[PDB]
Number of protein chains: 2
Amino acid sequence: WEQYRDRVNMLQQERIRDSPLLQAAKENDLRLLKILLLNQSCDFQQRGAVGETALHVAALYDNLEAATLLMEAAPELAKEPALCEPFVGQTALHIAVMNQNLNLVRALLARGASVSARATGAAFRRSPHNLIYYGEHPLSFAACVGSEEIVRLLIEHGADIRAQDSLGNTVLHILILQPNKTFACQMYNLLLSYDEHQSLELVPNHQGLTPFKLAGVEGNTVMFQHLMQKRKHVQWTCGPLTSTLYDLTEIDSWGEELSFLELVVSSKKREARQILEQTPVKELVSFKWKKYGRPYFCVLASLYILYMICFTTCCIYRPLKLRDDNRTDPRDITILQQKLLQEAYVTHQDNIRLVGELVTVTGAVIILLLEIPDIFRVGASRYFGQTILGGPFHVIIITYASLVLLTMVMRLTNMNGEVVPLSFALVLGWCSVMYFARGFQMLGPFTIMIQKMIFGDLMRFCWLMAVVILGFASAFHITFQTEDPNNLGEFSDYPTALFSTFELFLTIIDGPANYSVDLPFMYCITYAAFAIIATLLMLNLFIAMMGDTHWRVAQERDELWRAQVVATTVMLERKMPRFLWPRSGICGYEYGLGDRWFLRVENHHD
Amino acid sequence: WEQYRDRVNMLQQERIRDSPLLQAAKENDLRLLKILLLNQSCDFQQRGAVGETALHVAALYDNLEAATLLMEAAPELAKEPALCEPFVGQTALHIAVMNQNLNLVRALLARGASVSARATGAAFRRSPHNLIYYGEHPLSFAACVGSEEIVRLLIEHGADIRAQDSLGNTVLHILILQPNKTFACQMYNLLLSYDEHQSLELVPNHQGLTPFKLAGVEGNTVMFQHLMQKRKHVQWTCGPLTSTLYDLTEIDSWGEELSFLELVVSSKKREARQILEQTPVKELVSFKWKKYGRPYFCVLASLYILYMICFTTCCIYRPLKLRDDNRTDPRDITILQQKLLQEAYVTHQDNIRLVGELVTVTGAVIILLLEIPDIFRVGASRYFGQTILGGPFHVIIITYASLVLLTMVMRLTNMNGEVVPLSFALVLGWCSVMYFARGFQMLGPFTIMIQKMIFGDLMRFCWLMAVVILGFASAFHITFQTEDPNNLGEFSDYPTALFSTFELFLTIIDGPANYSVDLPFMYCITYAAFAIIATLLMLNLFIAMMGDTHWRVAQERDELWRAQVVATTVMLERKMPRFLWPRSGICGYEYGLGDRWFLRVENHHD
């Protein structure tokens, strides 16, 4: 992209330098402008590399005199935009409003330039290539640069408020998408003042988001607290304490297929979860979590724990018979094998294991029925990537259910090797019990912190560890390759030496030392080297690195846990039936407020 | 609670909106007030949902003109309060004084509203549900809002000083219970100036607390140093150093059944221990600890240590005989059994063990005689919950004494299994030696720090640990369920596999590796997974988590240790006899100061 944009800018400057009218409109050299604009033979419709006119060049460098003599020479240049690929619909109005000068915009609207021109180029799209996103209209441009007089001039010269760009964003959507939020709050106030002449606060874009929902997703909290000034009503104020009444129509979103809180918690932005700490939202999600979220989550946690005890008990009592084949061979310790299906269920305890395994299989089926439409409904990268929603826990529960169904397939068809999917299934299901740790303050941030160092320091330590494992595994294997394996069998072969020095990295098993024989002298030297640079240096520096990372990431995980119980509450509200979750808030139709639901907040000041 | 309070507020606003007189008194629409108050047919005694009148609505929204025309129409509305459940006795005076306007309070006292009205509703009680606690009287309301002219106006219109609410709190009690302490000290000075016309600084509430004792329990130190301005006398000032004389009548509390320092150290508030760092109290408790508390605590510590040596020596030399039953069975290593009671005491060394066990039993009896009335005197949740008083040490002392008495029961009646209560008794008694570590600066904060890590990170690590223990215990048990237990017996059965992977989590015993046999290939994979995510990840992140928590909690344990020796001193002063602890301070009757005891403090300034 960047080479193409650089070539576009250098070609634009080259055709500015080549054309003398464009070059003099750039430098505001007035006498040569009077000579060339006096000449009839000079073509005034000549274009640059992107197709910009001389009026575009005069508006680009804030040359008011050059521009006003160009429209005295040719007013029709106020109508023509650029016509190439990066600036598909950029007029002189866009550059004049962006450059923020009143006289050029006044003269351009005096000559009759079209206000509803859409700058549909690739440089005006909401792209991470582009530095800014100001929209496609001069109305959105005047809102984004923050000029009050230019946007009032555009309103009195036209500029219909309900104008949407290629993404369907209105002017309030783009104003929410800007930085410097307090400087855009008065712009939102002025455009809401001009909106009164259906409402534009309730119309969506092509993504389906209202400006309230876009303020929730983008996470700009100053704009959210400005938008809830119109959705609240102070009931009374007594002494230091007031009671006010927030509206839950735009926040709870009962009848909508996509709710506000779901779009806040399933958002890619870092600052979206701060919307959950705002004064109409935090008490609502705390009420929802304390009344219905926490007991239903504890019931589901205890049910999954009892299901894990059932699955573990069925794995312990698995059908095994004696080995029919004669061993007649050293190093072999297996004495039992898997029973066939015709002999697996012959007794009463086998029938108890049968109904327990049926409970296990039916449980894995209802897990897949709960989780597969959640995979298909929202984006799968967002479903497995957000730690607020519980992505790694989701993929290990999918893997556990797939391994249980693979076990059911290999139990129906008698093939050996069932112990390996029972092993990953037991490990993954019990590690997936930890999804329910987010409902507790004692267990929640610790579980977030251990997943953040699953994806953090442990991967770089496994790379820089397996480097040392390969090198010292090769050295330990070759220094005992000429020796007897019956006297020191830690490094007899190369996978054994690899696993052995993996255990000796972590100081799990002892260093191999047979004091009744003479070990090679090279083994002591390379083991002194391995003991210094790996067990003493690298392991304890891994401890120091997670100790350094803990206090840096502690604020993030503490502010992400209280964003995690909100996503748990939103999941539990839509997955569970409607009769177990009554509608939150206060019914206004009981008190004559007109079929709207409200949240009453009593707070203390002074 | 909160749904009921929200329903009360919405019903109150609904009956405000339904009644036109209440609605116009809310909005201060004066012309419709003149029309309706001109009409004789309009009922002026009509009430809201909580029973408030129109004068209450006019005082709620600071409508002075609406209120004064309502009492020109009906002065008798100044007398009626609300009469429902949340506002049982709220008058218009309470709302007018809370709203802080002089003219409405002046006009309400002109119409004859009763000053001694008690607002005995549930919204005025000292509850965690209520945001404020301002009392029940307009005198206490005027003191709590901090308006001087309103409370002087109430004094000239009545407002007796010795008025107590439903908790027995006077106006000085509620003023101590407020925040913004320096703003309430001037109100305390004003009410103490009006108190001179028995004293209210000496009267208790229903809990039995003076305002001095309530300032100690609540822990507000600015009010404490303001209250000790009247209880101190500067003797002289020479150069940069002054000698002053504090009064120890309200602080030491010799004749009282409940002392001041005991109520400070056995307080649920976090800020109570800062009262122990104040300038009359800190030198007093330092003199009490240095002169009497530390030698008596060291004598008690040495006596308890010698009693542990006696109990340990009696546990080592316990009567054991040879096993009469023939073994005839592998895996059995027991060769000795418990002697019967008729053969336990036949020799001289058995008599030495007998008198040592009598010392042990008599010691456990006198421990129970010291400790059981301490549980029965103060609250048992406060006795076992405060780490300043030593709650966990108290409950393991009760458990140790109960296990010694259970041992005495099983020694008198010859039943096998005495080694298990000797095991918990030895562990709990030696861990209850650590109660005496609080008397030393080197050992005290470390013992508080290990106590807060018992009740902090170890419980969450045990939950997130036992999850991994259950999963990898199940996996390790099933991957060796088909193998010979004689070659690798770490995971032969499921409690053995559970204990084995518990030791493998903490890297205590080595990883099970028999190099003379071929282990299953799945064991190496799941042991590599267990070695990465548990021994490398979770254990060292537990180290990092207590390393992060240590510098956060270090200030708390350092300021809680010097609150712990004060509670030790208060316990040692009342448990021990009176002749070993003489009365602290300086006897004024020797110097003619009139049967009061004083503490002289010489300090340096400039």
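Chain B uses Swiss-Prot numbers throughout; the residues present, in order, are 29-225, 230-638.
Recorded method for this deposit: electron microscopy, 2.9 Å.
Keep in mind that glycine also has a Cβ here, set from the backbone N, Cα and C atoms.
Annotation comment: Swiss-Prot describes B:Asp542 as Ca(2+) binding site, evidence class experimental evidence. On its own chain, B:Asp542 (mutagenesis position) has no residue at least 6 apart in sequence with a Cβ closer than 8 Å to its own Cβ. Look at B:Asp542 (mutagenesis position): DSSP puts it in coil.
Looking at Swiss-Prot, you'll find the mutagenesis B:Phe425 to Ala noted as follows: Decreased inhibition by the synthetic drug econazole. DSSP assigns B:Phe425 (mutagenesis position) to a helix.
Contacts of B:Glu535 (mutagenesis position) defined by a Cβ separation under 8 A and a same-chain sequence distance of 6+ are given as B:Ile541, in order along the sequence. The DSSP secondary structure for B:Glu535 (mutagenesis position) is helix. B:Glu535 to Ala appears in Swiss-Prot as a mutagenesis experiment; the accompanying note says: Minor effects on Ca(2+) permeation.
The annotation that Swiss-Prot gives for the mutagenesis experiment B:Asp542 to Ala reads: Abolishes Ca(2+) permeation and Ca(2+)-dependent current decay; no effect on monovalent cations permeation.
Quoted from Swiss-Prot, the note on the mutagenesis of B:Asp542 to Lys is: Abolishes channel activity.
Contact annotation for chain A: of the listed mutagenesis positions (B:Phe425, B:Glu535, B:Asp542), B:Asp542 place their CB atoms under 8 A from a CB atom of that chain.
Long-range neighbours of B:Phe425 (mutagenesis position) (same chain, six or more residues apart, CB within less than 8 Å of its CB): B:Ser464, B:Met466, B:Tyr467.
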